[PDB]
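Reading through the structure tokens given below for one structure.
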Amino acid sequence: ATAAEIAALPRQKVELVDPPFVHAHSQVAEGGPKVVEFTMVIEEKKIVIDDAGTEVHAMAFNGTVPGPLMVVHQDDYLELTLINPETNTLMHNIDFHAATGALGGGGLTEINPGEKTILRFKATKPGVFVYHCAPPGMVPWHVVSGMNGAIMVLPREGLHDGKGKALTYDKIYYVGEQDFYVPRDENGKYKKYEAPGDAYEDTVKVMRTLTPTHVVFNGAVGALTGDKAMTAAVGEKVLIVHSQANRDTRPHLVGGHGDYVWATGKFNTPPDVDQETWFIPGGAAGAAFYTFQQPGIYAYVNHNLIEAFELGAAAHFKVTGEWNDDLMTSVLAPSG
Amino acid sequence: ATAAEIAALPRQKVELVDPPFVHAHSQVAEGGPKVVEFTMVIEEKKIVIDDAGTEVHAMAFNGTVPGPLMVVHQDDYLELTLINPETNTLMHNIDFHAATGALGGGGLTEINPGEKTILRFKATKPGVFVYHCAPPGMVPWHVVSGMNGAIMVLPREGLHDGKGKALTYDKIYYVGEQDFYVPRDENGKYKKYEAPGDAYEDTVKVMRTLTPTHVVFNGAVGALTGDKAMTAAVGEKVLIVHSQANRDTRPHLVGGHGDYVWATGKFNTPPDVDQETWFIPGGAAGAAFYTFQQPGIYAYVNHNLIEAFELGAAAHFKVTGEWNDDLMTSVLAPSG
Amino acid sequence: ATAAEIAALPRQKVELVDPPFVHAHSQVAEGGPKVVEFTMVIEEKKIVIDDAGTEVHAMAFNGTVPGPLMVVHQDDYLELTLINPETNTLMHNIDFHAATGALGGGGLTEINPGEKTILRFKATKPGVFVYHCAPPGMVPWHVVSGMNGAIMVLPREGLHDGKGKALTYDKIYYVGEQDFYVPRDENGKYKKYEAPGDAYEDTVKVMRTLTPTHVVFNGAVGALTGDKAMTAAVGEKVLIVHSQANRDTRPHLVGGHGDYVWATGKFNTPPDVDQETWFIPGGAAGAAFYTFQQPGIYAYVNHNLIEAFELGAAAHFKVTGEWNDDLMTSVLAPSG
Ligand SMILES: O=N[O-]
Ligand SMILES: O=N[O-]
Ligand SMILES: O=N[O-]
Ligand SMILES: [Cu+2]
Ligand SMILES: [Cu+2]
Ligand SMILES: [Cu+2]
Ligand SMILES: [Cu+2]
Ligand SMILES: [Cu+2]
Ligand SMILES: [Cu+2]
């Protein structure tokens, strides 16, 4: 397309929403290609990641960890206005794994505190993709400080299974998984720092052990539980997008399955089916489609159970509806 | 189907056998859907896992680590009677990843010592699936104490390749891989405990390093080597079911291949072919089909070779038959 | 084929080149099956792997880490003459994951210093495969000392996508990724030794932590950068073969994609497409095909960013050509 043709395309400004929710969109594209506009302000901010009060100096796109899910359709253009407020202290940028050129956009979006930039790229490939900050020489530190999220590039005709049958979800959730490396003192207690820079040296030492102290969903142990548990109903079709920008994960819906899973996150790659536990490598996003069949509470976890239950990688789903005794029944309840 | 229809299905009791062997079954279903009954007694007992007398207080379904492989066909019902003797000290339950609802059955099978329960579930999806104990609040501790196994839900018409041709094995083995986390004193010696609970704190500390002290097959270093090597003959077709309920593994048959590998373990997902090393994520089972072409001793390992040869994840296959010089030949033996 | 039939086949002597380059070959087979001859001399030598002068006692096939890529076609025979110079101190052998029998050839190629051997095997399965040394009792030590490489067994008809359309590359690069476990002294300084055997005990203790001190490409931090950055031009199709003989990796071309990726490395397994980050388990090789569309510098990394940017797993591609503003453009460059 020529600059003239792109300039003639319609523009649509989208208001982002905080994970695990996803901004309104249509699965099947409405009309032809458009330039979809998003705006995100970067906030370096202290966040608490567990019940003990452990703090992390997060580097957050749009103020959240993970950053929000941006949704467009194949061949649409995503135009991001990225702002680094003067209140921040570090330079930041953004690398869209969905984009082509200049290190995912990283080479064209380096902004110091007090600056902004607008990047536009054509979303030529359909799938879910990670996006993350990557300042030369300080790449992993920004990413494991929570500066990452994902986008979804839907095929213009929506999702289909491996044989061409349409797959239409009733609702979608975006689960961003984050590995944190928090320094500890001599008593094994997590340390707190005044400014982000103060924690750098101590944090890199922990990062080098390749052993996170916390592995969480939506920025904190238990973030997606209780009144923040995800919800569904028997018969409801749910797409769960999951990302991990730095480390491998293996999602599992306890009590359910992944009916169709684009484990690589790419929609032109046929989805695996009837999955118990799928695998998403560090640096990628994946998506699982499931139709709930039983009511009750479900856990959704990274299936290295130590990471799930000791480190924080566990969420819950509350599901309404009628119990199905054909699928499962307690013939004899626990008894002597 | 109707309530009367389910109640009218035949019921069949099957006797289990210890891993790596598998109980009698037919690859193609015999007759229509049935309710297949199994019974397993849980045994908490000390087992020695290496050549230095290292002990683990195992939590073993049917007295073995891994628990036995249960085999049924798609749309049969699996009805398990699970028994927790009064001589045990902990509450246990079971989550079948093959099942749908109540956390895989975990929510309906919590049995204290002195209790039993009977769970029935319809095996709606074909494939090999992990099953494991999962008491709320102590899930990884039970799983890494060896309380896990797998089941195989065969398609009613048996296995097929990606093109629809039948794949009929001559024999099948079940290799359960276990990551253990045994505490050590300050001198580096593995600690011993009187009761399972006594080791809880020390064990969770090791678990949090995400670094197992041992990674073994069939519950101990060298359990499937030497006089306990698995066997085959040139020309024989073998299915090797492999599971890991908590941590990733990458099986490899040294000197062989995985001709067809359902790496995700699900039969409706076409198998990868001609594999050198496949990948099974923690929380899943996989299956590899191979026709032996050469006689001799083969090693079968988790291909992180440190895990295989330093930590214990190495098994052997002893294969009889005629050597094929076309496939391989020493043109010039080692010589000065 | 009979011994006589094999004896009658034409032979072709190949001259190997140092990674990441690949020796001359034809994608589509030129004529019928042949016996392709290769010769490699094993060199035990010191290599410096980081800018702090850290040393590793490398055990290098052909004198490099990784060993060179050998290319043949399906059903050709690969005849390797392996030499262990009297100047070396250890016995070595070779296991080709591409081969069938005798532990991949390892059981037939054990040569002490001063000996040589000639092994011939039929390349019956198409794809990229790892090859590595594996002396009984000291397998991982040789592999993590850099004694591994890969070979590519091309289909006779060249590469094809999942629907049969031909995929012909303009350039091919071989990236061998190595996990190193270098002992440190009481002050965190890396130790040096005057003999390979002298570091054995210290090295095994680090290996057991399953935590590498370095993760590098072509044997050293920054190896494939600067004077060694890989090159291409906009419009060129490039195949990147990547192997890791002992530990998992997750390749990612920063600013690009894996248009077609045989993640399992096997050509009869259809490639995944539009990949952002692919996964190669320890003990395997994989291959990604990409057509460059933007000029500039690209980073190529293992996407656990700590492994890439703290431990050393990062390479660069320098691409020439015209920038494409349709694919990506800076609407507003970084500014106040
Ligand atoms: O089935 N998840 O523990
Ligand atoms: O080919 N197994 O080391
Ligand atoms: O997109 N690689 O950090
Ligand atoms: Cu940043
Ligand atoms: Cu990235
Ligand atoms: Cu238990
Ligand atoms: Cu589970
Ligand atoms: Cu060697
Ligand atoms: Cu190997």
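The numbers used for chain A are those of Swiss-Prot, and the residues that appear cover 40-375, in sequence.
Header entry for method reads X-ray crystallography, 1.8 Å.
Quick reminder: no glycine exception, Cβ is built from N, Cα and C everywhere.
In the three-state DSSP classification, A:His181 (Cu cation 1 binding site) falls within a helix. The Cu cation 1 binding site annotation in Swiss-Prot covers A:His131, A:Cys172, A:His181, A:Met186.
Annotated Cu cation 2 binding site per Swiss-Prot: A:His136, A:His171, A:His342, in sequence order. Reduced to three states, the DSSP call for A:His171 (mutagenesis position) is strand. Sequence-distant neighbours of A:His171 (mutagenesis position): residues of the same chain at least 6 apart with a C-beta under 8 Å from its C-beta are A:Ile133, A:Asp134, A:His181, A:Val182, A:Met186, A:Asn187, A:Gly188, A:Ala284.
Under mutagenesis, Swiss-Prot gives A:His171 to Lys with this note: Loses nitrite-reducing activity.
Here the residue is the original one, while Swiss-Prot reports the published mutagenesis A:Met186 to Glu with the comment Contains only a type II copper atom and fails to catalyze the reduction of nitrite. Of all Cβ atoms in the protein chains displayed, 29 besides its own lie within 10 Å of the Cβ of A:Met186 (mutagenesis position).
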Cβ packing number for A:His181 (Cu cation 1 binding site), 10 Å threshold: 22
Most Cβ neighbours inside 10 Å, all chains, among the binding-site residues A:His131, A:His136, A:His342: A:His136
Recorded positions among A:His131, A:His136, A:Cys172, A:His181, A:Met186, A:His342 whose Cβ lies under 8 Å from any chain C Cβ: A:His136
Secondary structure at A:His136 (Cu cation 2 binding site), reduced by DSSP to three states: coil
Cα distance (Å, whole number) from A:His342 (Cu cation 2 binding site) to A:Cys172 (Cu cation 1 binding site): 27
Distance [Cα-Cα, Å, rounded] between A:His131 (Cu cation 1 binding site) and A:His342 (Cu cation 2 binding site): 33
Near-site residues: Cu cation 1, ref A:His131, A:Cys172, A:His181, A:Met186, CB cutoff 8 A to centroid: A:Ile81, A:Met98, A:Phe100, A:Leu129, A:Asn132, A:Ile133, A:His171, A:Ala173, A:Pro174, A:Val182, A:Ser184, A:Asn187
Candidates from A:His131, A:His136, A:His171, A:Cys172, A:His342 close to chain B, where recorded positions are judged by Cβ under 8 Å: A:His342
